[PDB]
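Report on the structure given below.
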Amino acid sequence: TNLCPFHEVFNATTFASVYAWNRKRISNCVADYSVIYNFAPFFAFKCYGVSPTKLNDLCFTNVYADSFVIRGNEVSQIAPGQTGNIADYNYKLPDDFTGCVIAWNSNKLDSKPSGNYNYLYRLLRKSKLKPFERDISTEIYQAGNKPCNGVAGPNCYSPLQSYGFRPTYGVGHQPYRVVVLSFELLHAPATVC
Amino acid sequence: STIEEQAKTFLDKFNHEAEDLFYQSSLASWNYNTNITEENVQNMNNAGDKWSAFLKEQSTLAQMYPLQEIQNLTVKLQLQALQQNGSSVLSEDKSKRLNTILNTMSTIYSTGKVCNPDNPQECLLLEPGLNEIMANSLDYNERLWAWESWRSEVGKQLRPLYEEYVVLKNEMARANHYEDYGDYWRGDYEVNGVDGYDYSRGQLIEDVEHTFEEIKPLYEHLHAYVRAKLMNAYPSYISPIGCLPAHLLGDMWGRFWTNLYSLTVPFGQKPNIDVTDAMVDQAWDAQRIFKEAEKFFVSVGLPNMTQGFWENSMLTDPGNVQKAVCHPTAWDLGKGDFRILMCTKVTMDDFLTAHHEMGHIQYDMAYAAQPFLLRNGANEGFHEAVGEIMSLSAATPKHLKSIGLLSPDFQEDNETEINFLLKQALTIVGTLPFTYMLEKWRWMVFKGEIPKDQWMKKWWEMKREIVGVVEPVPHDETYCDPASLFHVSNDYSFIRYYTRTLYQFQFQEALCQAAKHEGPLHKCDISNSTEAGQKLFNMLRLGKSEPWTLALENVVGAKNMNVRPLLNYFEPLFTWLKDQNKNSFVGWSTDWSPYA
Ligand SMILES: *[C@@H]1O[C@H](CO)[C@@H](O[C@@H]2O[C@H](CO)[C@@H](O[C@@H]3O[C@H](CO[C@H]4O[C@H](CO)[C@@H](O)[C@H](O)[C@@H]4O)[C@@H](O)[C@H](O[C@H]4O[C@H](CO)[C@@H](O)[C@H](O)[C@@H]4O)[C@@H]3O)[C@H](O)[C@H]2NC(C)=O)[C@H](O)[C@H]1NC(C)=O
Ligand SMILES: *[C@@H]1O[C@H](CO)[C@@H](O[C@@H]2O[C@H](CO)[C@@H](O[C@@H]3O[C@H](CO)[C@@H](O)[C@H](O)[C@@H]3O)[C@H](O)[C@H]2NC(C)=O)[C@H](O)[C@H]1NC(C)=O
Ligand SMILES: *[C@@H]1O[C@H](CO)[C@@H](O[C@@H]2O[C@H](CO)[C@@H](O)[C@H](O)[C@H]2NC(C)=O)[C@H](O)[C@H]1NC(C)=O
Ligand SMILES: *[C@@H]1O[C@H](CO)[C@@H](O[C@@H]2O[C@H](CO)[C@@H](O)[C@H](O)[C@H]2NC(C)=O)[C@H](O)[C@H]1NC(C)=O
Ligand SMILES: *[C@@H]1O[C@H](CO)[C@@H](O)[C@H](O)[C@H]1NC(C)=O
Ligand SMILES: *[C@@H]1O[C@H](CO)[C@@H](O)[C@H](O)[C@H]1NC(C)=O
Ligand SMILES: *[C@@H]1O[C@H](CO)[C@@H](O)[C@H](O)[C@H]1NC(C)=O
């Protein structure tokens, strides 16, 4: 009777941006995995490796949960092997990955008629990210063969860009809230189980 | 690190920067259009000003990136379109003066007073009974007075304004490096840099004249029939052989001949197909009409509507509480938002308009995948032909009977076929010579072949010759007859309507050939075919990605427009009219002058 804090991450007021996706590690608790069914019909529920039918019977060493808000069609890019803007720059998954990915529509609390502007993403960078790394540094993007000062002006672009959300947006542009569950057996000699 | 990479990055930022502003502006415009208040009009004004300022700033910023250095073809189209709708040329007190001139022209066209015959008293307007009496009046003198009165009140003041407008417009066209402003409009149908598929500005004029001279026989014969019927109806007012006098064609301007119906019907004994009675008998509704339209558009093999559309649409007049401008439009707010502003009144006509507007909406959904600068459909006639083909295929007695509104015991006869074909022709073929004349005259006026002093006389001579209608009353340089058209007063191209008929009939022939159906194509449907749907959707995906010539090839299998589909459509009417006109003599003689 020492339950894991899944309810805390799922039901929260804010979820933060994509390029600064939060990380949380939890251990030494009673796993329940019953809170997941206390939500609306999930837009996508795909599990890689483990199977929800069995679920809690397994053992593991460490588990990680990451949460962030994306837009509509961008859900598909969250996959083991795929290509796209968000997967190449904003947030990357390794090919040899196992776990489960969960995302549900949330165009009722993250969208305002005046236009929500508290969510951003990166669309201009080089050096496609190695899996599981976060780049939060913002600097003026160099384009061409001219020295570039702090001011962008022409031929220099400031990266990052806001989504903008309104209740009348069509499906595929409505905000989505995604949480990805990542855990490993730690095949190397592990003290705990 | 390369120029094309720089252009790609610039366009990538531009699209995401511009979609939000465009959405805001279009939403404000929709709110004003459905709700006309001072706050709404101010919001739309400031939103449009911000959008225009952003567009001009971006276009000025796009000064670099030379096209001959650009290699990727698709990049060139976006860059050219941006440069074209962003170029601001000429000086202050000239551009601003031209804008004020346009505003004054719009205001004076909107405010038009005819007053009373030889009596200063209350004055009418075109939206009120001014054009209604022309539509439904049988009094020759009453039509005489109003037709000249409208031009007398409006046009005399527009003549110098129109002269200065033409001068300044040619001044800008010179700076745009185009040959002239007629060439500026003619540049829309242009494709270069592609082998096999290419189109210059010169070929358009010769194609138009070739198509018109191919069409002329049928129009001549229809004119002979109409003159004979009008002589039968109106006594001692029309010469048996000669030009057909105005005031009688219907409408304020004579563009459409549909109001001329009910006087020249060949067989009035047979009841009309019009089925507006069954709607009120079964207690139809606007929801039911639009659901039937959706059912047809999903039976052809295309996706259904969206819940956002169904919940944010605007289909029935709220009432006197809130005032709205009842006029069918198919808005595209962007970001996956689509809705209609219309006022259904439970009629067969409204049913046809619903099937007409849903076609535009489906096209808008179709090209949504392409980039922002390439969203708008290739050519300016395709997006109307796609709307009209659904209307053509949705009014057949076979389709009506299949739906169930038509009486199951109704039978088709050649008399009814002739009636239907004549009613369709009165609008389909009547407008072609008028559009051709108007566009040709405006082209010559812009280019400068015709000197100023001969504008009115040459215009009226051309109207006497090409369309066989003579002026009733003398006109001099004081009058400006063509200025009464809304399109010419508000700076809109006019050859799109001429291309629309050819495009729609070619599309219909190709589709009805794809879906195996024998017999005349004048009664054809594509309700239950899943191949014509794919044939259409393949071209609907592209947008401006490919040249319109390639799109036409992909659709029909030809390279350029032809009047053979239209002639094949109207063969039975041609034969019946030839049979009827044994005694009468076709043609006209401009030498006869009831004007004198
Ligand atoms: C680059 O620059 C060019 C040139 O400026 C732009 O081209 C414009 O494209 C738009 C989109 O079609 C044109 O808008 C059209 O205007 C027509 C004129 O109608 C007038 O009159 C009616 C009353 O009769 C008014 O209600 C109306 O507001 C206008 O004042 C309309 O008839 C057209 O509507 C047609 O399509 C709609 C689709 O929903 C149907 O519902 C309608 O029934 C109808 O079939 C249309 O709205 C505009 O005229 C073009 N400009 C010029 C100067 O002609 C490009 O868009 C631009 N590129 C960009 C911005 O990316
Ligand atoms: C001119 O520039 C445009 C814009 O880049 C080029 O179109 C691009 O073509 C590539 C294919 O070479 C497309 O890549 C595709 O990406 C999707 C992403 O999921 C992937 O699934 C596909 O397998 C493919 O790799 C790219 O999307 C496309 N860009 C756009 C905006 O449509 C075009 O090819 C260039 N011209 C020439 C002649 O190459
Ligand atoms: C039409 O426009 C008027 C003017 O804005 C709207 O009236 C306002 O409605 C909002 C609600 O959205 C109120 O907060 C304002 O106080 C109202 N102002 C006035 C002066 O009444 C009206 O609601 C609009 N009609 C619609 C949207 O159907
Ligand atoms: C297209 O297919 C639909 C459904 O197969 C047809 O609709 C049926 O028409 C028959 C003919 O009288 C009726 O008995 C059925 O009740 C109709 N079913 C439905 C669901 O409406 C339609 O007639 C077909 N149209 C064409 C032109 O073939
Ligand atoms: C989320 O948590 C708060 C406080 O724990 C609770 O009041 C709220 O009801 C929860 N959300 C749902 C959907 O139950
Ligand atoms: C569209 O929606 C209607 C209404 O629910 C449904 O009957 C039809 O099957 C749908 N078609 C498609 C292609 O989604
Ligand atoms: C129309 O059909 C009737 C019989 O179906 C026939 O007597 C008549 O000659 C036909 N008229 C024309 C113009 O085809």
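Using Swiss-Prot numbers, chain B covers 19-614, in order.
Backbone N, Cα and C atoms are what each Cβ position is placed from, and that goes for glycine too.
Noted in Swiss-Prot for the protein shown:
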- B:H505: active site, proton donor (ACT_SITE)
- B:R169, B:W477, B:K481: chloride binding site (BINDING)
- B:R273, B:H345, B:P346, B:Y515: substrate binding site (BINDING)
- B:19-607: domain 'Peptidase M2' (DOMAIN)
- B:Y41 to A: Strongly inhibits interaction with SARS-CoV spike glycoprotein (MUTAGEN)
- B:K68 to D: Slightly inhibits interaction with SARS-CoV spike glycoprotein (MUTAGEN)
- B:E110 to P: No effect on interaction with SARS-CoV spike glycoprotein (MUTAGEN)
- B:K353 to H, A or D: Abolishes interaction with SARS-CoV spike glycoprotein (MUTAGEN)
- B:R518 to G: Increases very slightly the interaction with RBD domain of SARS-CoV-2 spike protein (MUTAGEN)
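All features noted in Swiss-Prot, drawn onto the structure.
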residue : record                    : DSSP class
B:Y41   : mutagenesis position      : helix
B:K68   : mutagenesis position      : helix
B:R169  : chloride binding site     : helix
B:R273  : substrate binding site    : coil
B:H345  : substrate binding site    : coil
B:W477  : chloride binding site     : helix
B:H505  : active site, proton donor : helix
B:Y515  : substrate binding site    : helix
Recorded positions, contacting chain A; criterion Cβ under 8 Å; candidates B:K68, B:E110, B:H345, B:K353, B:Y515, B:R518: B:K353
Position of peak Cβ density within 10 Å, selected from the recorded positions B:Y41, B:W477, B:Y515: B:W477
Residues B:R169, B:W477, B:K481 binding chloride per the record - widest CA separation, whole Å: 16
Whole-number Å value for how far B:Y515 (substrate binding site) lies from the residue listed as 'active site, proton donor' (Cα to Cα): 12
Residue among the recorded positions B:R169, B:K353 whose Cβ has the most other Cβ atoms within 10 Å: B:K353
Integer Å distance between the CA atoms belonging to B:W477 (chloride binding site) and B:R518 (mutagenesis position): 25
Fewest other Cβ within 10 angstroms of its own Cβ, chosen from the recorded positions B:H345, B:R518: B:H345
Sparsest Cβ surroundings (other CB atoms within 10 Å) among the recorded positions B:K68, B:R273, B:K481: B:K68
Cβ neighbour count within 10 Å of the residue listed as 'active site, proton donor': 15
Residue pair B:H345 (substrate binding site), B:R169 (chloride binding site) - Cα distance, angstrom, rounded: 26
When distances run from the Cα of B:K481 (chloride binding site) to each of the recorded positions B:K68, B:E110, B:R273, B:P346, B:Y515, the nearest one: B:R273
B:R273 (substrate binding site) and B:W477 (chloride binding site), Cα-Cα, nearest whole angstrom: 16
Cα-Cα distance linking B:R169 (chloride binding site) and B:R273 (substrate binding site), given in Å to the nearest integer: 16
